[PDB]
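S.K.: Have a look at this one before I ask anything.
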Amino acid sequence: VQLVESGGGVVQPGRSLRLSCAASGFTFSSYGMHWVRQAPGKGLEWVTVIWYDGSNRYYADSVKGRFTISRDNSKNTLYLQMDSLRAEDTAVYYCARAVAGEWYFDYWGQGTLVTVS
Amino acid sequence: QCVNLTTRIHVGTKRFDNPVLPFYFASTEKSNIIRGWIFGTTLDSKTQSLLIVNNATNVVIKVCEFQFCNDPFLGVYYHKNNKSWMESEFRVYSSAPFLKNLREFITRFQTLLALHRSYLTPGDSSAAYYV
Amino acid sequence: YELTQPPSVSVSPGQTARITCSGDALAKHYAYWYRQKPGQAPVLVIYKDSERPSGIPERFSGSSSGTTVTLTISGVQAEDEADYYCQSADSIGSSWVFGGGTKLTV
Ligand SMILES: *[C@@H]1O[C@H](CO[C@@H]2O[C@@H](C)[C@@H](O)[C@@H](O)[C@@H]2O)[C@@H](O[C@@H]2O[C@H](CO)[C@@H](O[C@H]3O[C@H](CO)[C@@H](O)[C@H](O)[C@@H]3O)[C@H](O)[C@H]2NC(C)=O)[C@H](O)[C@H]1NC(C)=O
Ligand SMILES: *[C@@H]1O[C@H](CO)[C@@H](O)[C@H](O)[C@H]1NC(C)=O
Ligand SMILES: *[C@@H]1O[C@H](CO)[C@@H](O)[C@H](O)[C@H]1NC(C)=O
């Protein structure tokens, strides 16, 4: 199981940035995926989840209405579209795999840093 | 809000098919899964619908211009410390006590089932009646 | 559904560290504990309050009482100097929550 984030960078407030997490080593289409972000010097904050088939997606209140999560099961790739970014959104964004049958996160990627300024 | 459950309560691959039926009802269970029913026509905010829901202490019956979910349900969980099943939140509509043992009892209707939160995990893995 | 845990714990090497986390939700659902070292992604240490992953040594154990859960680390070494987090989810599966995180100083 390997998760690789990409698409991170530096943007101005009000601009958009799209992240991508490529998955390999497992049946991607059977697992739900999460994004978790950690601002420098801060703890972990859950951002969003998408179900294995994309049928359902949920967001943290702090990003609700701004972030969109999607996935392409034919490319084994998870996407996060972040619109109307603000300075408060500066963080390292990790993709993580939901454990099957439970509520924790078993596998994590390396994370990609997104800076808004 | 609403949750999309219908697939293209059964599990350990998840399956869900709790269809809206045309308009007797019966269910045999020991788990108190059947909680209620929705009776109406469009089953949306355009017309009035009848909502019958049972819980631990009483039964509530309302008639309103409900905006129902496609896959309406009552959430339940196993309380870690109290070691018993308890209601969490309703996910029946977005806007607006008589339930092994066999329990025997508007153009369309739908059955409301108690859904374990263990089914609401984001993965693809982890309740019978007659009409 | 908020999770509260102390900002830090100070333990001498060889002692037992007890990192607590509290909240009403924790009396209803299981807690999960993560260990994060600088520059690395969080690693699951305990799940279902007291169970270990196969990659986690017997020095790590957990327990719970009421609204509080505790991560107990015996025989604490330098390698255990990491940020520990408590995690849980709500009753409908629509939201996941982490505690502030506890910095364990050896
Ligand atoms: C439960 O499903 C709802 C419907 O999803 C749609 O139908 C499914 C069967 C499936 O085919 C799915 O892929 C379809 O999207 C979800 O509501 C939908 O959410 C869409 C956004 O994710 C929304 O879209 C339009 O509107 C948004 C703004 O709200 C625009 O940004 C976007 O570009 C589109 O114009 C779509 O309209 C909306 N549909 C309905 C009927 O509301 C619902 O969120 C989902 N539940 C959960 C928890 O995810
Ligand atoms: C059952 O429903 C009634 C009416 O809404 C409510 O007053 C009562 O508190 C509910 N009981 C439980 C256990 O939820
Ligand atoms: C758990 O049991 C105790 C003792 O009967 C009771 O006071 C408490 O309210 C119960 N918890 C819940 C959520 O009902």
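Indices start at 1 and increase along the chain as displayed.
Cβ atoms are placed via backbone N, Cα and C, with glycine included.
Not my notes, these are from Swiss-Prot:
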| type | residues | note |
| --- | --- | --- |
| VARIANT | B:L5 to F (Swiss-Prot position 18) | In strain: Beta/B.1.351, Gamma/P.1, 19B/501Y |
| VARIANT | B:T6 to R (Swiss-Prot position 19) | In strain: Delta/B.1.617.2, Omicron/BA.2, Omicron/BA.2.12.1, Omicron/BA.2.75, Omicron/BA.4, Omicron/BA.5 |
| VARIANT | B:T6 to I (Swiss-Prot position 19) | In strain: Omicron/BQ.1.1, Omicron/XBB.1.5, Omicron/EG.5.1 |
| VARIANT | B:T7 to N (Swiss-Prot position 20) | In strain: Gamma/P.1 |
| VARIANT | B:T13 to I (Swiss-Prot position 76) | In strain: Lambda/C.37 |
| VARIANT | B:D17 to A (Swiss-Prot position 80) | In strain: Beta/B.1.351 |
| VARIANT | B:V20 to A (Swiss-Prot position 83) | In strain: Omicron/XBB.1.5, Omicron/EG.5.1 |
| VARIANT | B:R35 to I (Swiss-Prot position 102) | In strain: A23.1 |
| VARIANT | B:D71 to Y (Swiss-Prot position 138) | In strain: Gamma/P.1 |
| VARIANT | B:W85 to C (Swiss-Prot position 152) | In strain: Epsilon/B.1.427/B.1.429; when coupled with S13I induces resistance to NTD antibodies by changing disulfid bond in positions 15-136 to 136-152 |
| VARIANT | B:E87 to K (Swiss-Prot position 154) | In strain: Kappa/B.1.617.1 |
| VARIANT | B:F90 to L (Swiss-Prot position 157) | In strain: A23.1, Omicron/BA.2.75 |
| VARIANT | B:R103 to S (Swiss-Prot position 190) | In strain: Gamma/P.1 |
| VARIANT | B:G123 to V (Swiss-Prot position 252) | In strain: Omicron/XBB.1.5, Omicron/EG.5.1 |
S.K.: Quick one, can you pull the C-alpha distance from B:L99 to B:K100 in angstrom, nearest whole number? The 10 residues in between aren't in the model.
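M.R.: Cα to Cα, the distance spanning the unmodelled stretch is 14 Å.
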S.K.: Out of B:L5, B:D71, B:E87, B:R103, give those variant positions positioned within 10 angstroms of B:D17 (variant position), comparing C-alpha atoms, in sequence order.
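M.R.: Cα within 10 Å of B:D17 (variant position): B:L5, B:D71.
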S.K.: Nearest to B:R103 (variant position) in three-dimensional space, by Cα, is which of the variant positions B:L5, B:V20, B:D71, B:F90?
M.R.: B:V20
S.K.: What is the Cβ neighbour count of B:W85 (variant position) at a 10 Å cut-off, with all protein chains included?
M.R.: 14
S.K.: With 46 residues left unmodelled between B:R8 and B:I9, could you check how far apart their Cα atoms sit, in whole angstrom?
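M.R.: The unmodelled segment spans a Cα gap of 14 Å.
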S.K.: Mind checking which of B:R35, B:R103 has the fewest other CB atoms within 10 A of its CB? They're the variant positions.
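M.R.: Result for the variant positions B:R35, B:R103: minimum number of other Cβ atoms within 10 Å at B:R103.
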S.K.: Using other CB atoms within 10 angstroms as the count, which residue among the variant positions B:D17, B:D71, B:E87 scores least?
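M.R.: Lowest Cβ count within 10 Å among the variant positions (B:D17, B:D71, B:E87) is B:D17.
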S.K.: How big is the gap, in Å, between the Cα of B:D71 (variant position) and that of B:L5 (variant position), rounded to a whole number?
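M.R.: Spelling it out, the Cα of B:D71 (variant position) and the Cα of B:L5 (variant position) are 6 Å apart.
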S.K.: Check each of the variant positions B:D17, B:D71, B:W85, B:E87, B:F90 and report back the ones whose Cβ is under 8 Å from some Cβ of chain C.
M.R.: none
S.K.: When you measure from the Cβ of B:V20 (variant position), which residues in the chain that are at least 6 apart have a Cβ under 8 Å away?
M.R.: B:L43, B:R108, B:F109, B:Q110
S.K.: So which of these variant positions, B:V20, B:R35, B:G123, get their C-beta under 8 angstroms from chain A?
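M.R.: Filtering B:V20, B:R35, B:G123 for a Cβ under 8 Å from chain A leaves B:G123.
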S.K.: What residues, ordered by sequence, lie under 8 A Cβ-to-Cβ from B:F90 (variant position) and sit at least six positions away in the same chain?
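M.R.: Long-range Cβ contacts: B:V53, B:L74, B:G75.
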